[PDB]
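See structure below.
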Amino acid sequence: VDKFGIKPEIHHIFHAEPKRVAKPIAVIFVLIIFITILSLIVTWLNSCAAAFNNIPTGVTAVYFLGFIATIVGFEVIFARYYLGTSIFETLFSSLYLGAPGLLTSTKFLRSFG
Amino acid sequence: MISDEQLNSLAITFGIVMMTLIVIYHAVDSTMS
Amino acid sequence: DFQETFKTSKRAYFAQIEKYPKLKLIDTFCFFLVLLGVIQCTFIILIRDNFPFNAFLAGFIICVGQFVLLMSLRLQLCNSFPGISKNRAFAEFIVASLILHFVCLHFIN
Amino acid sequence: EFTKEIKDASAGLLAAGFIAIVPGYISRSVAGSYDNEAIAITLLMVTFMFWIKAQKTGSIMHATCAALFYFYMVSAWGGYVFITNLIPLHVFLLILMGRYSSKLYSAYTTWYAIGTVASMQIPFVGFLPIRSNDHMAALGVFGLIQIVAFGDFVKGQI
Amino acid sequence: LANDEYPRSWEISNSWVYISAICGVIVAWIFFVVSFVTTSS
Ligand SMILES: *[C@@H]1O[C@H](CO)[C@@H](O[C@@H]2O[C@H](CO)[C@@H](O[C@@H]3O[C@H](CO[C@H]4O[C@H](CO)[C@@H](O)[C@H](O)[C@@H]4O)[C@@H](O)[C@H](O[C@H]4O[C@H](CO)[C@@H](O)[C@H](O)[C@@H]4O[C@H]4O[C@H](CO)[C@@H](O)[C@H](O)[C@@H]4O[C@H]4O[C@H](CO)[C@@H](O)[C@H](O)[C@@H]4O)[C@@H]3O)[C@H](O)[C@H]2NC(C)=O)[C@H](O)[C@H]1NC(C)=O
Ligand SMILES: CCCCC/C=C\C/C=C\CCCCCCCC(=O)O[C@H](COC(=O)CCCCCCCCCCCCCCC)COP(=O)([O-])OCC[N+](C)(C)C
Ligand SMILES: CCCCC/C=C\C/C=C\CCCCCCCC(=O)O[C@H](COC(=O)CCCCCCCCCCCCCCC)COP(=O)([O-])OCC[N+](C)(C)C
Ligand SMILES: C[C@H]1CC[C@]2(OC1)O[C@H]1[C@H](O)[C@@H]3[C@H]4CC[C@@H]5C[C@H](O[C@H]6O[C@@H](CO)[C@H](O)[C@@H](O)[C@@H]6O)[C@@H](O)C[C@@]5(C)[C@@H]4CC[C@@]3(C)[C@@H]1[C@H]2C
Ligand SMILES: C[C@H]1CC[C@]2(OC1)O[C@H]1[C@H](O)[C@@H]3[C@H]4CC[C@@H]5C[C@H](O[C@H]6O[C@@H](CO)[C@H](O)[C@@H](O)[C@@H]6O)[C@@H](O)C[C@@]5(C)[C@@H]4CC[C@@]3(C)[C@@H]1[C@H]2C
Ligand SMILES: C[C@H]1CC[C@]2(OC1)O[C@H]1[C@H](O)[C@@H]3[C@H]4CC[C@@H]5C[C@H](O[C@H]6O[C@@H](CO)[C@H](O)[C@@H](O)[C@@H]6O)[C@@H](O)C[C@@]5(C)[C@@H]4CC[C@@]3(C)[C@@H]1[C@H]2C
Ligand SMILES: C[C@H]1CC[C@]2(OC1)O[C@H]1[C@H](O)[C@@H]3[C@H]4CC[C@@H]5C[C@H](O[C@H]6O[C@@H](CO)[C@H](O)[C@@H](O)[C@@H]6O)[C@@H](O)C[C@@]5(C)[C@@H]4CC[C@@]3(C)[C@@H]1[C@H]2C
Ligand SMILES: C[C@H]1CC[C@]2(OC1)O[C@H]1[C@H](O)[C@@H]3[C@H]4CC[C@@H]5C[C@H](O[C@H]6O[C@@H](CO)[C@H](O)[C@@H](O)[C@@H]6O)[C@@H](O)C[C@@]5(C)[C@@H]4CC[C@@]3(C)[C@@H]1[C@H]2C
Ligand SMILES: C[C@H]1CC[C@]2(OC1)O[C@H]1[C@H](O)[C@@H]3[C@H]4CC[C@@H]5C[C@H](O[C@H]6O[C@@H](CO)[C@H](O)[C@@H](O)[C@@H]6O)[C@@H](O)C[C@@]5(C)[C@@H]4CC[C@@]3(C)[C@@H]1[C@H]2C
Ligand SMILES: [Mn+2]
């Protein structure tokens, strides 16, 4: 009776996509982390750990600002990589920031330390 | 183009020169220091 | 037994740390970098799931790597290595930290 | 460079002359041989060089360079696992001989952290550095070197 | 499925805890660098 009649239907059976945690518990843990970071910053400031005493002045100041800009800058670049920016644009912005940023940072560290 | 025997001679000459010059360098480094 | 040793160690630490502010800074940072880690582990245990495993690994490895880099910085600041000054240890720490940040941002997708 | 790190520059020149024309390496790097080893044997050596410079100086920068070229080798060839097992063993041996120092902590911890987080980005490797046996030595030595380090500080009191 | 066809990290509620940690760490690191260079021993 094979080779001749009609064959029954077949339907694929798909697997299960992973379950995701309910949003309130994740929100609670994000609040925990935010409180922890606020704790860290206030702990630093309350103690004399960070006292902002050796602030550069004069010409060294601008070098300081260049060092700060290079540091924040790279971070910003990475954030934009996290948002969707390509890897080639990331490497090009990294080179453009890293040449003069490296010069300014080396000069700051060589003149203030 | 270059032949096969010619490339063999060239490789052997490069090797011999390199070994002779590393021996001379070692003799000058060991003797003068 | 060990009580006297622990008390002497506490006096020594409180001395050193209030004689050098930077070692305080580092210490504080490291402690909280432990806290965060603990928190993340707590979450993974409580929800009893590891759906995005790369995200957990990134969030955990960033903390442990920042901790170990801060510890290397502290070792080089308390007693410097022969051919490496304190400025060069600080700059090496900055470079390594930036590289770790980039890799952990790529990991989490 | 590696042999200059071992003995001196004359020995390094001898080693370079040897490895330039030795047949054991030429067998798999002849013009036309376009296999994974054509580059791997290079990266390997470079990695080792940096690691040596990282182990005896204590530099964080040299450990970072070693980790970056270790990532290059992981991305280029499957025998990277050799390095993943050789660098810990070294450290482990230095612990048993009584030769622990802060430079060892710096170098090995920096290398392990950066190279491990970076070697998981190759989709063919993936989560193997944390779930496989040929990667469990390194992680083990990453824990031991903590217990030693802390313990060393305690030894300073008593 | 390609690599850029999966859901992004900010869309899975589970990853929210792990992004926050990383984000907080980076901000703290920036502050630490500044506070390190502007303090005197
Ligand atoms: C490496 O290469 C090798 C060789 O090339 C690859 O090996 C091949 O792998 C195939 C699977 O991908 C495999 O094919 C399967 O074989 C199964 C076993 O068959 C044997 O046993 C049965 C008795 O159980 C005999 O009848 C049969 O003749 C064989 O001797 C079968 O069970 C599979 O059949 C199912 O799938 C085909 C098509 O996918 C359907 O036509 C068939 O009707 C079955 O469909 C059921 O299951 C699917 C899900 O699998 C459902 O979607 C579907 O709706 C059906 O579900 C109903 O039935 C199930 C019970 O089966 C029930 O639980 C459910 O509730 C529903 O009622 C299939 O034929 C090859 O044999 C194998 N070849 C060799 C030589 O080994 C290997 O994959 C490669 N590796 C890789 C790629 O990584
Ligand atoms: C202070 C300096 C800071 C910079 C540090 C620089 C490097 C850090 C060192 C190692 C980091 C490793 C992780 C980065 C991987 C980037 C690849 C990438 O980019 O592939 C990605 C994705 O494919 C992959 O994952 C596959 C893995 C790729 C394997 C690596 C290729 C082998 C090449 C080896 C090196 C060759 C040397 C050059 C040739 C001589 C494409 O991204 P996308 O274009 O879709 O952008 C979108 C950005 N989303 C995704 C975040 C939104
Ligand atoms: C950094 C250190 C690097 C050390 C060196 C590295 C590698 C070299 C070692 C071995 C390579 C062996 C190559 C074999 C040659 C195969 C082709 C062949 O056999 O050419 C030969 C010819 O040759 C020659 O007359 C060349 C004579 C002198 C050449 C000029 C000096 C070379 C300078 C090199 C750099 C130049 C750049 C200057 C920038 C400052 C066959 O010509 P043909 O009959 O096919 O031409 C077609 C027929 N016409 C002639 C009518 C067109
Ligand atoms: C690098 C570190 C620092 C930066 C950061 O941490 C890691 O990484 C950031 C991400 O970029 C996150 C944003 C992603 C985009 C997302 C858009 C949503 O809205 C869209 O929703 C679509 C469908 O619903 C509509 O089609 C659209 O039109 C509509 O814009 C919005 O609700 C939330 C938002 C903005 C995410 C917030 C948190 C961010 C900024 C994260 C930061 C904390
Ligand atoms: C002193 C401070 C000054 C402010 C700042 O720090 C230093 O420096 C700013 C930068 O200029 C950033 C912007 C870059 C351009 C970027 C284009 C995006 O478009 C994307 O939208 C995604 C979906 O949301 C798509 O997936 C992607 O493909 C698509 O590229 C847009 O959304 C966000 C935007 C404007 C960045 C926001 C963060 C900014 C303002 C940064 C601040 C933190
Ligand atoms: C500084 C670096 C750059 C320069 C270089 O590396 C070191 O050093 C060069 C050498 O000088 C090599 C030549 C040697 C002479 C040899 C003669 C053959 O000449 C044929 O043609 C007629 C000629 O009278 C006859 O018939 C026969 O002698 C013969 O058949 C010719 O085939 C090959 C040739 C020219 C070599 C080629 C490679 C060279 C240029 C080498 C370069 C790679
Ligand atoms: C500071 C420098 C300056 C001086 C120099 O270095 C030091 O000192 C010279 C040597 O005299 C070298 C020659 C030795 C003889 C050797 C014969 C080979 O010919 C056949 O020898 C048979 C034997 O068994 C094989 O069976 C065959 O296979 C093989 O072809 C030939 O290939 C290479 C050749 C000529 C060497 C080349 C380099 C020389 C000239 C060297 C100079 C560059
Ligand atoms: C102290 C040591 C010893 C104990 C241990 O390490 C630390 O701690 C264990 C964890 O519990 C780990 C598992 C969690 C679940 C996780 C699911 C992943 O699945 C992903 O698979 C991708 C395909 O590439 C998909 O794309 C993604 O969607 C999908 O999430 C899988 O890859 C890895 C796996 C199984 C973890 C690794 C092994 C375990 C058991 C670890 C041990 C080795
Ligand atoms: C102390 C440090 C650590 C904490 C942190 O830095 C400072 O500050 C955190 C913020 O709290 C950020 C979260 C805000 C809530 C936000 C909800 C979004 O979901 C949207 O989704 C859209 C599509 O449906 C819907 O339209 C919208 O309504 C819906 O809100 C989600 O994308 C991103 C998420 C979870 C942010 C992640 C990064 C966090 C934790 C940031 C860290 C970097
Ligand atoms: Mn092969």
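Residues displayed in chain D correspond, in order, to Swiss-Prot positions 132-289.
Going by what the header records, the deposited coordinates were determined by electron microscopy, 2.8 Å.
Using N, Cα and C of the backbone, Cβ positions are placed for all residues, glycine too.
Listed in Swiss-Prot is the mutagenesis experiment D:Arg159 to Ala, annotated as follows: Temperature sensitive and staurosporine sensitive. Classification of D:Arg159 (mutagenesis position) by DSSP places it in coil, neither helical nor stranded. If you draw a 10 Å sphere around the CB of D:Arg159 (mutagenesis position), it holds 13 other CB atoms from the protein chains shown.
Under 8 Å, Cβ to Cβ, and six or more positions away along its own chain, D:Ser160 (mutagenesis position) finds D:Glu168, D:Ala169, D:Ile172. One mutagenesis experiment catalogued in Swiss-Prot, D:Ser160 to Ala, is accompanied by this note: Temperature sensitive and staurosporine sensitive.
Around the Cβ of D:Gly163 (mutagenesis position), the same chain contributes no residue under 8 angstroms that is 6 or more positions distant in sequence. Quoted from Swiss-Prot, the note on the mutagenesis of D:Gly163 to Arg is: Temperature sensitive and staurosporine sensitive.
While the structure shown retains the original residue, Swiss-Prot records the mutagenesis experiment D:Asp166 to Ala with this note: Lethal; impairs the catalytic activity. With a cut-off of 8 Å between CB atoms and residues at least 6 apart in sequence, the same chain places D:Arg159 near D:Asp166 (mutagenesis position), listed in sequence order. According to DSSP, D:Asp166 (mutagenesis position) is assigned to coil rather than to any helix or strand.
Quoted from Swiss-Prot for the published mutagenesis D:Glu168 to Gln: Lethal; impairs the catalytic activity. The Cβ neighbour count for D:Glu168 (mutagenesis position), using a 10 Å radius and every protein chain shown, is 17.
While the structure shown retains the original residue, Swiss-Prot records the mutagenesis experiment D:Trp208 to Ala with this note: Lethal; abolishes interaction with OST1 and WBP1. Listed in sequence order, D:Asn167, D:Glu168, D:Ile170, D:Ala171, D:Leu174 are the same-chain residues six or more apart from D:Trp208 (mutagenesis position) with CB atoms under 8 A from its CB.
Checking the mutagenesis positions D:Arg159, D:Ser160, D:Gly163, D:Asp166, D:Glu168, D:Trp208 against ligand 8 with a 6 Å cutoff on the Cβ atom leaves no residue at all. In this structure, none of the mutagenesis positions from D:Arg159, D:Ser160, D:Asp166, D:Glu168 has a C-beta falling under 6 Å of any atom of ligand 5.
When secondary structure is read from DSSP and collapsed to three states, D:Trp208 (mutagenesis position) falls in the coil class.
Candidate mutagenesis positions: D:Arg159, D:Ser160, D:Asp166, D:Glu168, D:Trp208. Those with a Cβ under 6 Å from ligand 10, in sequence order, are D:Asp166.
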